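**Student:** Below is the structure I would like to discuss, written out as C-alpha cells.
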Amino acid sequence: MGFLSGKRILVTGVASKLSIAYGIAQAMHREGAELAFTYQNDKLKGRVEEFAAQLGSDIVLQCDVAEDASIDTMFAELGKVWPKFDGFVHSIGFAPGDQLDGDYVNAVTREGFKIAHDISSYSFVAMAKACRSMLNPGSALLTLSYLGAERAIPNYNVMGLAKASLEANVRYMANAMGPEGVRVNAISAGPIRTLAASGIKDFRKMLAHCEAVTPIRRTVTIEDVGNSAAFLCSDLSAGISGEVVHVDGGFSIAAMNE
Amino acid sequence: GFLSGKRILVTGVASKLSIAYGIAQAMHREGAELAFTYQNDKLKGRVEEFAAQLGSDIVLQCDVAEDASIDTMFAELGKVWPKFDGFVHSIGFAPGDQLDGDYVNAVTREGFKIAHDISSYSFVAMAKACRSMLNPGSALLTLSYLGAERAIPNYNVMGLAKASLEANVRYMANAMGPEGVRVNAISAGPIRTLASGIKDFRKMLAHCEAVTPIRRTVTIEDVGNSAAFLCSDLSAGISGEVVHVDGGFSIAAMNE
Ligand SMILES: NC(=O)c1ccc[n+]([C@@H]2O[C@H](COP(=O)([O-])OP(=O)(O)OC[C@H]3O[C@@H](n4cnc5c(N)ncnc54)[C@H](O)[C@@H]3O)[C@@H](O)[C@H]2O)c1
Ligand SMILES: NC(=O)c1ccc[n+]([C@@H]2O[C@H](COP(=O)([O-])OP(=O)(O)OC[C@H]3O[C@@H](n4cnc5c(N)ncnc54)[C@H](O)[C@@H]3O)[C@@H](O)[C@H]2O)c1
Ligand SMILES: Cc1c(CN(C)C(=O)CCc2cnc3c(c2)CCC(=O)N3)oc2ccccc12
Ligand SMILES: Cc1c(CN(C)C(=O)CCc2cnc3c(c2)CCC(=O)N3)oc2ccccc12
C-alpha cells in the first residue's frame, strides 16, 4: 500500500485529461485513495463518470459551486455513501473571459470582480462549511492558486485578486479548522496548458519565455502538482497547514534572466 | 509643505478619531488642497464641518457600492478640479455578524460578497472613474491590515477582502504606472477608531503595546504622516508597495 491508503478524497474540477484535477486524481488513486468526483454541467457528466470509472469510482455527483443549495445537495448525496470522509480538492476557477483581455483597470467591472471572487475564492469555504461535520480527524483540504495572487501579471487582472483572497482563505480556514484535526493548504502551480489556457492571449510565447527563466528549466506538469497535492492531502504532510506551496519549478523565487 | 501644489481627494472620514481625519489634517499641514466625500446623509454634516476647518469647500456624496454614485461624484468634482493629483481610499466594511467567532461558521456568500465589494473593488472602481483626471505624478493610497497576510481571530473575511485589496494595489500600480500614477497601501496597526466598533477584545487586543517593538500601538498621526509622504513626490520611487505602519509588530514573533 502507498500513502493515502485509508483515505477518502473528493476531487472537483475534472473537466479533461489535461485538467490539473485529473493529474491530482491519478496520483491520489495510484497512492491508493478511494476517490469521489464532481462536475458542473451535464455536458461534463459523461466525461467525469468515465474518468471516475477508470480510477475505480462509482461516486460522480453534480455541483455548481455558485449555489449554496447545489453544494448542500451534493454533500448529502455523498453522505449516503461516504457518511464521513477525509477531505477534498478545490480545483475550481473562473472569471468572465473578457475580464482577462487587456489593461486591468479597463477590463475590470463590479460584476467581473464578484463572479471571480465568488467562484475562485469563496467557493472553497462554501464547500468546507457544507461538509465540515463529515470530515475525519487528520483530514486535509487543498486548493490551487497562481503567482498572480502575489504579483501583478499582465492580463491576469481580477483573477489575481480572487487568488489573493483565496490564499488568505486558506490561512483563515486552516486557523479555524486546525483544532478539530483539519489542515488546509494550497498549491501555487506554475503555468500549464489546460482548459484555463484558452482563449488566453500570447499563451504559447508566455510558456516559452517561462521555461527559459524557470530554474528547473522546464514548465511544470499535472503529474508534478498531482504528486505534491497527494502529499499535501496525506499524513506525510501532518505538519503543514495554512501554507501556499509553490509547485512552480522555482520560477517565483528567481528574477532577471538572462 | 512637501504636499504643496497637490490636490488630493480624501474619503472615509466620519469622526475626529477616523483614520482619514488624521491623514487629511496631516495632508493639510503640508500645504495640500483637499476635497472630501461622505457616504450618507448621516455623515454629511460632520464631513462638511471638518472640511471647513481645513479650508475646503469641496464636499461630495459618494457611496462606493453604486457605480453611478462614484461617476456622479467625480463628475461633480470635475467642475472644480478638472484634474487633480490622486485620492485616499480609507473605506472598509463587512456585516457585523461576519466579524465574530469561528471564521468558517461566521462567513456567508453575501457577507463575503459585500466585504470584497466595499473593501477591495471600490478602490479600483474609483480609480477607473477618475483615470482621465489624474495628473502625471498622481498617487493613490488605500489602508490595509495584517489580517490580509495572517489569520487574525475575529477578523475573518475582512482578511480575505484586505488580501484582495493588497493584490488590487499591485495590479493598479502596474496598469496605471505608465501614465505617471502610483498606487500604494499602508498596512496600519490597530487603532481605537473605527468608528472596530463592536469588536471583541478589543482593549485586550490593544495590548499589542507589550509586544510591539516601539512599545506602543500606532496613532492616527503616524498613519497620517506616512500617508502624506506616500502621496507626495518624496515617494516617487515607491509604487505598488504595502508599507507596514504598525511599529514593527508584523516583523516580530513570540515577545512573551
Ligand atoms: N495554468 C494553469 O492551468 C493553472 C496554474 C495554477 C493554478 N491553477 C488552478 O487550478 C484549478 C484548475 O484549473 P486548470 O486550468 O488546471 O483546469 P480547468 O480549466 O478544467 O479548471 C476549471 C474547472 O472549473 C470547473 N468549473 C468552472 N466553474 C465552476 C463552478 N462555479 N462550479 C463548479 N465547477 C466549475 C470545471 O469543472 C473545470 O474543471 C483552477 O482553480 C486554476 O485557477 C491552474
Ligand atoms: N482602525 C483600525 O483598527 C484599522 C487598522 C488597519 C486598517 N484600517 C482601515 O482603515 C480604513 C478606515 O477605518 P477607520 O479606522 O478610519 O474607521 P471608520 O469607521 O471611520 O472608516 C470606515 C469608513 O468607511 C466608510 N464607508 C463604509 N461603507 C461605505 C460605502 N459603501 N461607501 C462609502 N463609504 C463607506 C465610512 O463612511 C467610514 O468613513 C478601513 O479601510 C480599515 O480597513 C483600520
Ligand atoms: C497562467 C494563466 C492562466 C491559468 N490560470 C492560472 C488561471 O487561474 C486561469 C483562470 C481563468 C479563469 N476564468 C476563465 C479562464 C481562465 C479562461 C476562459 C474563461 O472564459 N474564463 O490564465 C491566465 C490568464 C492571464 C495570464 C496568465 C494566466
Ligand atoms: C483591528 C481590527 C479591526 C479594524 N479593522 C482593521 C478593519 O479592517 C475593519 C473593521 C470593521 C469592518 N466592518 C465593520 C466593523 C469593523 C464593525 C461593525 C460593522 O458593521 N462593520 O476590526 C477587527 C475585527 C476583529 C479583529 C481585529 C480587528
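By the numbers in Swiss-Prot, the shown part of chain B spans 2-196, 198-258.
Header entry for method reads X-ray crystallography, 2.8 Å.
In case you wondered, yes, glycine gets a Cβ from its N, Cα and C as well.
Summarising the annotation, Swiss-Prot assigns active site, proton acceptor to B:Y146, B:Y156 and lists similarity to another entry as the type of evidence. Swiss-Prot lists B:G13, B:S19, B:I20, B:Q40, B:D64, B:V65, B:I92, B:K163, B:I192, B:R193, B:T194, B:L195, B:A196 with the feature NAD(+) binding site. Annotation source Swiss-Prot lists substrate binding site at B:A95. The annotation that Swiss-Prot gives for the mutagenesis experiment B:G93 to S reads: Diazaborine resistance. What Swiss-Prot says about the mutagenesis result for B:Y146 to F is this: Large impact on catalysis, with kcat and kcat/Km for DD-ACP decreasing by around 50-fold compared with wild-type. B:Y156 to F appears in Swiss-Prot as a published mutagenesis result, with the remark: No effect on substrate reduction. Experimental mutagenesis at this site is recorded by Swiss-Prot as B:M159 to T, annotated: Triclosan resistance. B:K201 to E appears in Swiss-Prot as a published mutagenesis result, with the remark: Little activity toward DD-CoA and DD-ACP. Under mutagenesis, Swiss-Prot gives B:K201 to A with this note: No effect on substrate reduction. Quoting Swiss-Prot on the mutagenesis of B:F203 to L: Triclosan resistance. What Swiss-Prot notes for the published mutagenesis of B:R204 to E is this: Causes a further reduction in kcat/Km for reduction of DD-ACP without affecting kcat/Km for the DD-CoA substrate. Record note (Swiss-Prot), mutagenesis B:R204 to A: No effect on substrate reduction. The unchanged residue is displayed. Where Swiss-Prot documents B:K205 to E as a mutagenesis experiment, the accompanying text is: Causes a further reduction in kcat/Km for reduction of DD-ACP without affecting kcat/Km for the DD-CoA substrate. Has a larger impact on substrate reduction. Among the mutagenesis experiments that Swiss-Prot reports, B:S241 to F is described with the note: Produces temperature-sensitive phenotype.
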**Student:** May I ask for the distance between B:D64 (NAD(+) binding site) and B:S241 (mutagenesis position), taken between their Cα atoms and rounded to an integer number of Å?
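**Tutor:** That separation, Cα to Cα, works out to 27 Å.
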**Student:** So of B:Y156, B:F203, which of the mutagenesis positions has the fewest other Cβ atoms within 10 Å around its own Cβ?
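**Tutor:** Each of the mutagenesis positions B:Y156, B:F203 was scored; lowest Cβ tally within 10 Å is B:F203.
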**Student:** For B:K201 (mutagenesis position) and B:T194 (NAD(+) binding site), what Cα-Cα distance in Å is obtained after rounding to a whole number?
**Tutor:** 11
**Student:** Translate the DSSP assignment of B:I20 (NAD(+) binding site) into the three-state scheme.
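**Tutor:** B:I20 (NAD(+) binding site) sits in a helix per DSSP.
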**Student:** State the Cα to Cα distance, in Å, between B:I92 (NAD(+) binding site) and B:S241 (mutagenesis position), rounded to an integer.
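**Tutor:** Spelling it out, the Cα of B:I92 (NAD(+) binding site) and the Cα of B:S241 (mutagenesis position) are 20 Å apart.
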**Student:** Between the Cα atoms of B:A196 (NAD(+) binding site) and B:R204 (mutagenesis position), find the distance and write it as a whole number of Å.
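**Tutor:** On Cα coordinates alone, these residues lie 13 Å apart.
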**Student:** Take the Cβ of B:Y146 (mutagenesis position) and count every other Cβ within 10 Å, whichever protein chain it belongs to.
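**Tutor:** Summing over all protein chains shown, B:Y146 (mutagenesis position) has 24 other Cβ atoms within 10 Å.
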**Student:** For B:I92, B:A95, B:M159, B:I192, B:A196, listed as recorded positions, tell me which one has the smallest number of other Cβ atoms within 10 Å.
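**Tutor:** Fewest other Cβ atoms within 10 Å, among the recorded positions B:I92, B:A95, B:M159, B:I192, B:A196, is found for B:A196.
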**Student:** In whole Å, how far does the CA atom of B:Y146 (mutagenesis position) lie from that of B:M159 (mutagenesis position)?
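**Tutor:** That comes out at 9 Å between the alpha carbons.
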**Student:** Can you list which of the recorded positions B:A95, B:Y156, B:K205, B:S241 have their Cβ under 6 Å from some atom of ligand 2?
**Tutor:** none
**Student:** Please identify which of B:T194, B:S241 has the densest Cβ environment, defined as other Cβ atoms within 10 Å, among these recorded positions.
**Tutor:** B:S241
**Student:** Round to the nearest Å and give the CA-to-CA distance linking B:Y156 (mutagenesis position) with B:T194 (NAD(+) binding site).
**Tutor:** 15
**Student:** Would you kindly give the Cα-Cα distance separating B:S241 (mutagenesis position) and B:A95 (substrate binding site), rounded to the nearest Å?
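**Tutor:** Approximately 28 Å lies between the Cα of B:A95 (substrate binding site) and that of B:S241 (mutagenesis position).
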